[PDB]
Amino acid sequence: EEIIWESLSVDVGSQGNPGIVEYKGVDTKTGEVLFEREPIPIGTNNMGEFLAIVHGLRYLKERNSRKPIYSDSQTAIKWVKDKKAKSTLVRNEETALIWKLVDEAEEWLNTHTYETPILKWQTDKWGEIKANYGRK
RNA sequence: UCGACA
DNA sequence: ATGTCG
Ligand SMILES: [Ca+2]
Ligand SMILES: [Ca+2]
Ligand SMILES: [Ca+2]
Ligand SMILES: [Ca+2]
């Protein structure tokens, strides 16, 4: 379809997978960075993509914005839709932080409401999502 | 056996 | 390579 420029685009950035994970949200039109998560020692790409969308949901809700959120992650979009992050990253002391954030994100989703449309960013047609990290 | 999204 | 879904 056509790009809805009046929106929020989110993405994960990592060093290894599993590895160090962070994420950010930007204004789709300008690329202005609206939020960024402090790096988490160990996590997966999908967990990060998931946390980015949920944070985007909370970010927009707090500001009473009805703008949609763009994510290029089929997995993260589904996890948010199901309000359940089906990650199989092992749960141990080293992954405790990322899992805490994931569990808290799920917790938020199951105790709050929103109608924010979560749209699939069509990378194969529009290029890389505006919140992207690293080379293509 | 892949196909796809990262 | 690894994380996930269809
Ligand atoms: Ca992405
Ligand atoms: Ca988070
Ligand atoms: Ca949803
Ligand atoms: Ca990237």
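Here Swiss-Prot sets the residue numbers for chain A, with the shown residues being 61-196 in order.
So how was this one determined? The header says X-ray crystallography, 1.6 Å.
Quick reminder: no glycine exception, Cβ is built from N, Cα and C everywhere.
A:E109 (mutagenesis position) has a Cβ environment of 24 other Cβ atoms inside 10 Å. According to Swiss-Prot, the Mg(2+) 2 binding site annotation covers A:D71, A:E109, A:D132, on the basis of experimental evidence.
The note that Swiss-Prot attaches to the published mutagenesis A:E109 to Q is: Loss of activity.
A:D132 (mutagenesis position) carries neither a helix nor a strand DSSP state and counts as coil. The mutagenesis experiment A:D132 to N is recorded by Swiss-Prot, whose note states: Loss of activity.
Among the sequence features in Swiss-Prot, the mutagenesis site A:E188 to Q is noted as follows: No effect. Around A:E188 (mutagenesis position), taking its Cβ as the centre, 15 other Cβ atoms fall within 10 Å, counting all chains.
Under the three-state DSSP scheme, A:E188 (mutagenesis position) falls in the coil class. In Swiss-Prot, the entry for mutagenesis A:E188 to A states: Strongly reduces activity. The structure shown retains the original residue.
Each of A:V70, A:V72, A:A112, A:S131, A:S133, A:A136, A:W181, A:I189, A:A191, A:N192 belongs to the same chain as A:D71, A:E109, A:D132, is absent from that list, and has a C-beta within 8 angstroms of the C-beta centroid marking the Mg(2+) 2 site.
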